[PDB]
Amino acid sequence: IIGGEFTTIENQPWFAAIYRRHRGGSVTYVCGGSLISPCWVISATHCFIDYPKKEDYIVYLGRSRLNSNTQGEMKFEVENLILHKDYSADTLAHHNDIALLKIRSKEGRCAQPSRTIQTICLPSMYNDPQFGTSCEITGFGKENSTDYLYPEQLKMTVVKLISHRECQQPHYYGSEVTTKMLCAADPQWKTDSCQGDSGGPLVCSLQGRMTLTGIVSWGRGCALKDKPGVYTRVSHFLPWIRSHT
Ligand SMILES: CN(C)c1ccc(C(=O)O)c(Oc2nc(Oc3cccc(-c4cccc(CN)c4)c3)c(F)c(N3CC[C@@H](N(C)C)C3)c2F)c1
């Protein structure tokens, strides 16, 4: 995340950190995700498409820091990696960029609630906030283009939803964004998702309840003028989520 502030998992208790395992016990961060039910984390397919083997991945919940431990964190294996069968990418966009990870602890249990681990609510079908609404994104992605290190502490920022008609304008993304995507940006183009933030949640507070509205998918650069972040529009995959869960 570019711009934005350090946060703790307490403030983002549905956030899931997804890593890939390596011989020796070392791991490398992959992508973000969100806990939508005790046994299911939702993320983006493009995070896994090159290495679709569920055995290689681990998921943390209740984790505030990238390479050190947080009190109360829970570690999980992936029982089922479900990628969208119609996922694809052209020269700019990911399509149907949504994935489900069935999680299972070493001891065989799903996630348990706590101050640092909670589910986010799913949206209602075709019901999303109107453009201009503030929503938050969270992730361990890069915060600076010249960095070789990702931030050690979780970050968040606030962006505003952009209408589909604005994002489809030629100096934005044109026909590259479909009704199955949503765009969001800082009005001053100062804060944005970046490398490593994909898979993570775009959350909007609806009537008090925090709702998973988007999943970080793609864009052009990070915090570039007239190039909003593009998210998978979760309210259009509810049937897919419901049936595969
Ligand atoms: C395999 N692993 C572990 C990972 C981990 C993280 C990411 C990620 O997206 O963050 C990832 O996907 C990808 N990672 C990239 O690196 C970067 C570099 C800089 C910014 C971003 C980036 C990521 C999310 C949102 C936004 C919008 N501000 C930007 C991604 C890519 F440029 C692509 N392209 C470039 C080509 C384009 N096209 C196929 C749509 C997609 C990509 F698909 C793979």
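So for chain A, numbering is Swiss-Prot's, and the shown residues are 179-423, in order.
Backbone N, Cα and C define each Cβ position, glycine as well.
For reference, Swiss-Prot has these:
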type	residues	note
ACT_SITE	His224	active site, charge relay system
ACT_SITE	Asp275	active site, charge relay system
MUTAGEN	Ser323 to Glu	Abolishes phosphorylation, proadhesive function and ability to induce chemotactic response; when associated with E-158
ACT_SITE	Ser376	active site, charge relay system
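The Cβ of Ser323 (mutagenesis position) has 11 neighbouring Cβ atoms from other residues within 10 Å, across all protein chains displayed. Listed recorded positions: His224, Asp275, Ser323, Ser376. Those with a CB atom under 6 Å from ligand 1: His224, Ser376. Ranked by how many other Cβ atoms sit within 10 Å of their Cβ, the active-site residues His224, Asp275, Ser376 place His224 at the bottom. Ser376 (active site, charge relay system) is 16 Å away from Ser323 (mutagenesis position) when you measure Cα to Cα. In this structure the C-alpha atoms belonging to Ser376 (active site, charge relay system) and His224 (active site, charge relay system) are separated by 9 Å. The distance from the Cα of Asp275 (active site, charge relay system) to the Cα of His224 (active site, charge relay system) comes to 6 Å.
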